[PDB]
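Report on one structure; see the data block that follows.
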Amino acid sequence: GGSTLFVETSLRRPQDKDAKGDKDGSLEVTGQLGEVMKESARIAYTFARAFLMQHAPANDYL
Amino acid sequence: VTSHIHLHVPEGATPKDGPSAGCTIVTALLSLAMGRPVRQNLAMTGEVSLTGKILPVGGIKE
């Protein structure tokens, strides 16, 4: 059958490692996912980054 | 020259003819760099050789 799953997210390290820090926002994924799933998650990650950029340039959270 | 980029080429190409996406990838990168969308209803295929020279490919009929 079909079900509903609550996809969850969290910030697993301090936001301000360095105010000048340029380290790209890493990603960690759970859910014993397959390789196609990993690529899909990476694609979604990049698109979310780009959309935030196109919408909220000031917010550098991602 | 100075920008981190993510490029996605959909799966499905047979291993041999996969490089046939060279010109497609190049034109996609150029379009992104200049933002000029490629002409509509257009397709391309073929290999690139680090210099601009292009090589034959197989499966033309398909």
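Chain B is numbered as in Swiss-Prot; the shown residues are, in order, 836-897.
Every residue, even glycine, has its Cβ placed from backbone N, Cα and C.
Around B:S855 (mutagenesis position), the C-beta neighbours below 8 angstroms that are at least 6 residues distant in the chain are B:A848, B:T880, B:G881, B:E882, B:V892, B:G893. DSSP gives B:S855 (mutagenesis position) a helix state. Among the mutagenesis results in Swiss-Prot, B:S855 to A has the note: Lacks both ATPase and protease activity, but retains DNA binding activity. The residue drawn here is the original one.
Taken from Swiss-Prot, the feature active site applies to B:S855.
Among the mutagenesis results in Swiss-Prot, B:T880 to V has the note: Enhances the basal, but not the stimulated ATPase activity. The residue drawn here is the original one. Note on B:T880 (mutagenesis position): other Cβ atoms within 10 Å of its Cβ, all shown chains, come to 14. Under the three-state DSSP scheme, B:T880 (mutagenesis position) falls in the coil class.
Here the Cβ of B:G893 (mutagenesis position) has 10 other Cβ atoms within 10 Å, regardless of which shown protein chain they belong to. Among the mutagenesis results in Swiss-Prot, B:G893 to P has the note: Has normal basal, but low stimulated ATPase activity, and abolishes peptidase activity. The residue drawn here is the original one.
Taken residue by residue with DSSP, B:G893 (mutagenesis position) is part of neither helix nor strand, so it is coil. Annotation of the mutagenesis experiment B:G893 to A in Swiss-Prot: Has low basal, but normal stimulated ATPase activity, and retains peptidase activity.
Contacts of B:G894 (mutagenesis position) defined by a Cβ separation under 8 A and a same-chain sequence distance of 6+ are given as B:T849, B:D852, in order along the sequence. Record note (Swiss-Prot), mutagenesis B:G894 to A or S: Enhances the basal, but not the stimulated ATPase activity, and retains peptidase activity. The unchanged residue is displayed.
Under mutagenesis, Swiss-Prot gives B:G894 to P with this note: Enhances the basal, but not the stimulated ATPase activity, and abolishes peptidase activity.
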